[PDB]
Amino acid sequence: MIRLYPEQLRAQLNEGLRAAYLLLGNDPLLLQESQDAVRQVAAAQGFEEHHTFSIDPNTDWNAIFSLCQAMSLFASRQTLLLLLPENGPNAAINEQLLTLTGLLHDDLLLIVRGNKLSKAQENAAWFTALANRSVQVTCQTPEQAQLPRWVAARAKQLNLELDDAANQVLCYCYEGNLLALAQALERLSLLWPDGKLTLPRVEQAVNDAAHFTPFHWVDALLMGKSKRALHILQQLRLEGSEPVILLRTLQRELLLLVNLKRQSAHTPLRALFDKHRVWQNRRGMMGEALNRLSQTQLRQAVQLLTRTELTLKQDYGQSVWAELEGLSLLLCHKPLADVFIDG
Amino acid sequence: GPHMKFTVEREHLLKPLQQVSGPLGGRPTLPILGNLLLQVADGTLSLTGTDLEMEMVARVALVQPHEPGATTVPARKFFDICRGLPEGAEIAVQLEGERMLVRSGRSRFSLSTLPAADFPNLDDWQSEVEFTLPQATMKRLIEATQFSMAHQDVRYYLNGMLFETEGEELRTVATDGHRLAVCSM
Amino acid sequence: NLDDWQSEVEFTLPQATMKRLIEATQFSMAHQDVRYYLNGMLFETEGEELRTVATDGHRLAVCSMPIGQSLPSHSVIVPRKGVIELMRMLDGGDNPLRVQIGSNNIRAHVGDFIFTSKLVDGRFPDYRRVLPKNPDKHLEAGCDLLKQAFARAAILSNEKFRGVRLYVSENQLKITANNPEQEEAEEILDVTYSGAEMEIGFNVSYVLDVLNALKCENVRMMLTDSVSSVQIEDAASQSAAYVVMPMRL
Amino acid sequence: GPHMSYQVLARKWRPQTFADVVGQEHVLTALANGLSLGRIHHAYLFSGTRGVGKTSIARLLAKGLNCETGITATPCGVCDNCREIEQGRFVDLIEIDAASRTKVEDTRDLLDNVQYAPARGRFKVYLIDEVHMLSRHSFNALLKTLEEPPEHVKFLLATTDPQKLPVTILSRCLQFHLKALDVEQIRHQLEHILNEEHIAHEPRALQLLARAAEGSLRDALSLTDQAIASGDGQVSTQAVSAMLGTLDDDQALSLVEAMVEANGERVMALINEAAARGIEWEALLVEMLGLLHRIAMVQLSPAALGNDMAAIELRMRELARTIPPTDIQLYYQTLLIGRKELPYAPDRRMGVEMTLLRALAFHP
Amino acid sequence: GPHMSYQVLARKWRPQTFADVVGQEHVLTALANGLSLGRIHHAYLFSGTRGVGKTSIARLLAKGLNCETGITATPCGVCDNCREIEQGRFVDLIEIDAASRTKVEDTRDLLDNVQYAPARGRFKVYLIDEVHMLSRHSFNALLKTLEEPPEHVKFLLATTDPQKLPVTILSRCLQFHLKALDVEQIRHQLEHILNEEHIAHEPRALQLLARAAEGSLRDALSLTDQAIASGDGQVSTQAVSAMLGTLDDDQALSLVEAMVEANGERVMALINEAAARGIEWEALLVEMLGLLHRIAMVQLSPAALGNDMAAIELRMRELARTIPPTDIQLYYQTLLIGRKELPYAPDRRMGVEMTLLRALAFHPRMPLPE
RNA sequence: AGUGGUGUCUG
DNA sequence: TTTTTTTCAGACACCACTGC
Ligand SMILES: Nc1ncnc2c1ncn2[C@@H]1O[C@H](COP(=O)(O)OP(=O)(O)O)[C@@H](O)[C@H]1O
Ligand SMILES: Nc1ncnc2c1ncn2[C@@H]1O[C@H](COP(=O)(O)OP(=O)(O)O)[C@@H](O)[C@H]1O
Ligand code: BEF
Ligand code: BEF
Ligand SMILES: [Mg+2]
Ligand SMILES: [Mg+2]
Ligand SMILES: [Zn+2]
Ligand SMILES: [Zn+2]
């Protein structure tokens with residue numbers, strides 16, 4: 001199939017419409033805008049009737065097959081849509097997706113929306129049979145190092161003037177929150193029809209919504225950015241994240257750091273990285289962290305992490321978020337006191 | 001006075017209440033839309049049941065002394081009382097304060113009511129088609145198309161049935177996106 | 001399979017007889033009560049009579065029917081599930097019913113098939129003491145006449161605890177109900193009676209079930225005072241008695 | 001004020017025009033611009049904090065939508081339809097307590113009311129308060145209606161915890177986030193309310209009430225009515241302060257402040273207060289431990305203060321900047337030891353008192 | 001002795017007017033002022049510890065609202081409405097055991113019937129007791145009717161922990177916090193009750209009962225009933241001291257002194273004497289620990305001592321002035337560790353004995369000879 | 001109403 | 001490239017499908 005970013009989708013849609021469109025990724029906003037563009041282009045070429053379905057173990061597949069095979073009294077040119085579940089094309093769903101891949105026709109246009117597909121796990125069969133004459137659209141959230149240029153492009157295409165300061169403020173409050181970021185730009189356009197956004201204008205009309213995953217917290221710890229890591233920790237506290245997930249995500253990299261710092265006396269860090277199968281972008285930040293106050297924080301932090309783990313897993317009142325703040329501050333070149341470490 | 005003096009037999013009241021109950025009985029959007037509206041006017045009882053979209057009214061003749069009052073009373077309780085009382089029992093309901101007294105030969109009930117001023121009424125509207133029709137023709141017109149109607153379709157207009165008045169004929173149309181049923185008489 | 005070679009009691013009983021016997025007592029059982037001995041029906045055998053007793057500590061129901069065959073006095077508690085499913089399978093009154101009760105399990109041969117159940121270990125209470133021993137007030141009424149009045153009163157009854165106050169005066173009965181909404185229902189009925197004015201507040205569902213169990217035309221109620229129980233039965237027989245212990249509200 | 005003062009300040013004082021709303025200027029300005037320019041989204045989700053006006057803003061927006069003068073940011077005065085929203089009932093404006101009617105059936109009835117024409121107003125406006133409580137199926141039905149809503153239907157959703165709303169609902173709703181009111185805004189609105197109620201008020205009592213409100217204007221209004229109750233139709237500073245102290249539960253922070261300052265009489269007075277309130281003592285020790293731990297983390301890095309403690313920011317700063325880490329370490333160790341030995345004490349009260357006595361006796 | 005006087009002080013002495021309350025004055029004053037001025041808020045919450053008059057004051061308010069006369073802060077007794085409320089089973093005072101109506105369907109059933117007019121009184125006063133038991137959905141369901149209910153419906157909430165309520169509701173309803181009761185109020189209430197019950201009582205008995213009530217008057221009334229049952233319908237120092245299982249402060253202070261003044265033989269003698277009286281050994285350790293903490297508190301400030309133990313006040317002062325705080329801390333820690341290790345001691349008697357012996361051996365100013 | 005499932009939150 | 005969570009016990013809340 002044609003693998004495509006949202007940038008050229010319009011162009012591809014102007015070239016022609018394929019049998020099936022697969023909108024995949026973890027970003028609600030990018031998927032939604034891609035689906036809207038696809039539906040508008042389809043309606044331009046006569047696809048008037050729409051449908052929606054949620055791919056679920058309790059869905060009625062017979063209705064989908066009936067509407068795909070049969071035609072309607074009006075608006076014969078029809079389109080169909082399916083929301084894939086959180087996990088993806090379950091093993092009980094691949095066969096019926098294959099049937100749909102057989103039950104299609106040039107009259108119908110299929111839209112597939114859901115999270116990213118683990119291609120290493122799921123491939124061929126359904127995937128290749130669509131790949132015959134289909135389009136894959138990858139709509140994933142831009143990361144922190146990439147978000148500012150995305151926001152600049154969005155401001156340019158919405159006819160706004162964003163300076164670097166407003167851009168970084170917007171990139172600060174809204175991460176993993178591209179939907180609310182676009183809504184914030186829309187609200188700022190509504191607030192001032194001038195279209196010129198400065199620092200105070202965006203600063204006043206913005207909330208610290210954000211959305212982080214424990215990987216962001218662990219990366220912030222490895223870079224040793226105190227404010228960034230603490231902001232991430234507060235955000236996962238407010239979001240309601242399970243602290244034990246944070247514990248495991250930090251523990252994996254912390255034990256890797258302990259192993260690397262212990263073995264670095266006999267082997268350069270490059271061969272250790274190769275031994276443990278760690279990737280290059282990970283390699284850079286882990287090399288930055290390994291020579292940043294090591295051999296003391298790597299056992300003191302393991303001690304504090306064990307304290308948090310046992311306290312979390314014995315009682316039911318939790319109250320481990322402050323201890324996680326202690327960890328966030330220990331691994332960022334801000335030494336703590338033995339009083340809180342030992343307990 | 002407050003007593004909406006009311007007196008009727010059961011034989012002439014069971015069927016009208018059964019018709020007026022309609023959609024009442026379940027949880028209503030507003031707490032008053034579970035109470036039948038009872039009105040007395042010009043020697044006639046009006047029973048009213050409203051769903052904020054449907055309005056069923058029944059008229060019962062009064063051949064006994066009466067008083068022009070109106071109030072809303074829980075539908076299920078009033079109906080259960082009405083059918084519970086014996087055959088040929090002359091129901092006599094009056095009112096006082098916020099409670100109405102139901103009475104039959106050697107039996108009394110007291111029911112809590114709400115004012116008639118609060119009960120919704122569908123606003124009067126001007127009519128363009130005044131149409132009169134025999135019963136069986138309407139029966140066949142509905143029955144010949146009711147099957148083809150939509151089943152909770154996302155398209156609102158697919159749900160329901162189309163009535164067309166053209167010249168000397170009336171037409172019922174039904175569609176679900178794949179079927180069409182037309183009956184013109 | 002059948003290791004219960006010896007049985008405590010044996011019955012060759014008509015299906016309709018036990019159908020009435022259970023139907024006249026089933027509604028008074030206890031469902032998942034903490035008193036495990038009350039979560040069942042007591043079959044009691046004495047002389048030629050078999051009795052079903054069911055109580056939950058708020059109402060007692062006893063029903064006795066002759067068999068003709070002399071049997072030793074015995075008591076057994078059949079749990080709720082066993083008796084309910086035996087009642088369900090008890091159809092086709094043409095075929096007789098065989099009953100085989102041992103010390104630990106019960107068997108019922110219905111038609112051609114066999115039913116098996118276990119017993120409740122506890123010992124059922126004595127129902128003779130629950131029955132009032134000095135009924136000084138006796139009143140009579142019509143079963144359907146009384147029942148319809150109770151139903152009309154129950155229409156405007158407290159939905160949580162369906163309770164009515166019954167007043168008895170000379171040849172007159174009064175049933176008054178109210179709900180948390182103060183909606184008052186009052187029914188007055190003509191009875192035959194001789195005694196003193198007395199008020200007693202008791203549940204409505206229990207009395208209505210008692211009246212429905214007695215598919216008769218004349219009903220006799222026996223009362224002692226405002227605090228003790230009421231023994232309801234029919235005036236055409238003494239084979240079925242019911243004890244409704246009132247509320248103190 | 002009203003015909004006998006039973007009418008609550010919270011409900012009697014509710015905005016009827018956009019100008020009467022206290023400074024939630026963001027949403028008001030954006031909505032006014034959208035209404036005046038004609039740019040209308042299908043749904044307008046409102047959110048923020050309790051008692052900051054989201055239901056008030058939604059009601060005023062419904063009034064502006066269905067007013068017969070047209071889509072205006074300023075609903076007029078008489079405009080019988082535009083009046084029916086406040087006094088009486090409006091036919092086309094459906095107000096649903098989505099907390100009372102979470103079921104998919106209760107919302108099914110109204111979503112089937114969607115396709116019927118509005119009676120009087122232009123738009124079949126829906127005001128669904130506490131929208132986060134609709135079940136999964138109610139949310140599915142609401143989303144299905146939000147995919148293709150007719151031009152005569154708008155949805156107004158208000159909630160306090162939007163995180164429970166599905167992303168599918170949030171993508172179709174232009175969420176307007178309301179920020180917790182400042183102490184100045186709350187104090188000014190309370191001042192205006194009391195001045196128009198002909199209620200004698202002292203200036204300091206208003207600031208005390210605003211600080212005690214925790215950013216919610218309705219909290220300030222309820223505390224104000226209660227303060228008038230504690231007295232005879234006058235909001236006196238002494239009465240308000242006594243009432244606030246009676247309602248006060250911030251015992252651990254005051255205990256740490258007085259123990260670090262080495263103020264034995266104040267510490268014992270605060271322990272007496274915590275005893276009279278029937279406050280758990282182990283909970284008191286845990287709160288003090290958490291406060292000391294947070295003070296230390298702030299001393300390490302100013303970013304350790306999240307948005308969960310915006311009420312007690314300044315004091316924390318004051319304690320973190322002025323107290324050396326050695327003293328905080330010693331006090332944390334002392335309180336940890338005391339909480340360890342709390343069960344084996346004459347009673348919890350004496351155990352807590354003795355732990356605080358040790359911490360004072362350290363004098364480091 | 002007497003007749004079937006089963007009616008216990010706990011319930012028979014439930015206050016019936018605002019003049020019969022033992023001094024929740026921050027609550028009573030506000031209720032009286034609001035009811036006089038008419039600022040009757042549609043919903044508010046009495047929150048406090050156990051047995052301090054939340055339910056009782058709620059009932060008194062219902063009486064004040066529903067009296068036949070004009071709305072008054074002082075309910076009457078000749079009025080039929082207040083008589084029904086006091087006797088219970090009132091038409092309009094709908095007590096809601098919230099721990100039995102936690103579900104949201106129960107709350108919805110409650111809210112459907114809200115708009116119905118009150119039957120006989122002027123308010124349909126919903127009295128939701130133990131509100132903290134309502135589920136989250138029940139609370140959110142109550143939210144809208146708590147904002148503005150019908151003009152006749154008042155919500156009276158009562159709970160022990162107001163922090164388990166969602167803070168939206170804490171905004172909707174007024175908050176009155178009923179604090180625990182000082183020893184003097186509890187003892188005066190017990191005095192008054194036993195005067196009205198024709199039961200002879202002694203001073204020290206009532207002082208000990210009020211001390212052991214722990215600031216709540218319902219515990220005091222249950223303890224008083226238990227003491228009356230322990231005696232022959234008479235309250236005396238012996239009966240209350242045997243019931244509470246404590247010691248007179250003189251014996252405990254004598255043992256503490258024998259520990260401090262290194263009189264180990266006196267320690268042994270008083271231990272044997274306490275063994276004779278059949279008093280729990282852990283009780284002995286707890287009483288010595290309490291006395292040591294009181295000495296430490298006196299060392300902090302003279303105002304530490306309460307009047308209840310005034311009999312030993314002088315000695316307290318002396319032992320506070322003789323012993324510097326470090327020795328008091330050492331003794332308290334030694335006895336605390338002894339009590340903590342008492343369950344694992346071979347015998348409780350010899351556990352306390354070895355705790356005392358350790359406190360005597362580690363004595364800084366007079367250690368046991370080596 | 002009985003039964004079974006999903007899911008979320010409290011210790 | 002992906003990489004993310006202990007537990008036993010209990011309390012609600014909503015939504016089939018049944019059964020009248
Ligand atoms: N912006 C505001 N302006 C004026 N009053 C407000 C404002 N926000 C809250 N209030 C007060 O709080 C009361 C309840 O407000 P409401 O808007 O229902 O809060 P919520 O956002 O939690 O639904 C209102 O009656 C009003 O007195
Ligand atoms: N303020 C008080 N004045 C007099 N007696 C009280 C007071 N508070 C509690 N009591 C005693 O406690 C008993 C029960 O009190 P109650 O009001 O139920 O406390 P609660 O707030 O826990 O429900 C009363 O019968 C009374 O004897
Ligand atoms: F009405 Be709010 F959300 F407290
Ligand atoms: F209502 Be109390 F806590 F006994
Ligand atoms: Mg609200
Ligand atoms: Mg109470
Ligand atoms: Zn207007
Ligand atoms: Zn009175």
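Sequential numbering from 1, following the chain as shown.
So how was this one determined? The header says electron microscopy, 3.2 Å.
Each Cβ is built from the backbone N, Cα and C atoms, and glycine gets one as well.
The ATP binding site feature in Swiss-Prot is assigned to E:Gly48, E:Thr49, E:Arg50, E:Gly51, E:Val52, E:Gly53, E:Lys54, E:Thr55; the stated evidence is sequence analysis. Under the DSSP three-state reduction, E:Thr55 (ATP binding site) is assigned to helix.
Under the three-state DSSP scheme, E:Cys76 (Zn(2+) binding site) falls in the coil class. As annotated by Swiss-Prot, Zn(2+) binding site applies to E:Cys67, E:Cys76, E:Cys79, E:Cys82, with the evidence given as experimental evidence.
Quoted from Swiss-Prot, the note attached to the mutagenesis of E:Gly121 to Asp (Swiss-Prot position 118) states: In dnaX2016(Ts); present in both isoforms, unable to grow at 42 degrees Celsius. Secondary structure at E:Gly121 (mutagenesis position), as computed by DSSP, is coil.
The 6 Å Cβ screen around ligand 2 retains E:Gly51, E:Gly53 from the recorded positions E:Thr49, E:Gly51, E:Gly53, E:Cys76, E:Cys82, E:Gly121, ordered by sequence position. The recorded positions near ligand 8, defined by a Cβ under 6 Å from one of its atoms, are E:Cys82, chosen from E:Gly48, E:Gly51, E:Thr55, E:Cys82, E:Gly121. Closest in space to E:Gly121 (mutagenesis position), of the binding-site residues given as E:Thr49, E:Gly51, E:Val52, E:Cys76, E:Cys79, is E:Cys79, taking the CA atom of each residue.
In the three-state DSSP classification, E:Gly48 (ATP binding site) falls within a strand. Cβ-based neighbour count (10 Å, all protein chains) for E:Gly53 (ATP binding site) stands at 25. Sequence-distant neighbours of E:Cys76 (Zn(2+) binding site): residues of the same chain at least 6 apart with a C-beta under 8 Å from its C-beta are E:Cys67, E:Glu68, E:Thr69, E:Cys82. Long-range Cβ contacts of E:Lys54 (ATP binding site) within its own chain (separation 6+, distance under 8 Å): E:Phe46, E:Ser47, E:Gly48, E:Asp129, E:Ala158, E:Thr159, E:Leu178.
Taken in sequence order, the binding-site residues E:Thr49, E:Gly53, E:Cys82 that lie near ligand 4, meaning a CB under 6 Å from one of its atoms, form an empty set. Excluding E:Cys67, E:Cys76, E:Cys79, E:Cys82, which define the Zn(2+) site, the same chain contributes E:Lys63, E:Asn66, E:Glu68, E:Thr69, E:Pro75, E:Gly77, E:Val78, E:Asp80, E:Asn81, E:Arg83 within 8 Å (Cβ to the Cβ centroid), listed in sequence order. Counting Cβ atoms from all protein chains shown, E:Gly48 (ATP binding site) has 25 others lying within 10 Å of its own Cβ. Highlighted in sequence order, E:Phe46, E:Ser56, E:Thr160, E:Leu178, E:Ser216, E:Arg218 have their Cβ within 8 Å of the centre of the Cβ atoms of E:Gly48, E:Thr49, E:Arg50, E:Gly51, E:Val52, E:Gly53, E:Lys54, E:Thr55, the residues recorded for ATP, and are not part of that set. For E:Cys79 (Zn(2+) binding site), the nearest of the binding-site residues E:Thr49, E:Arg50, E:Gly51, E:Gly53 in terms of C-alpha separation is E:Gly53.
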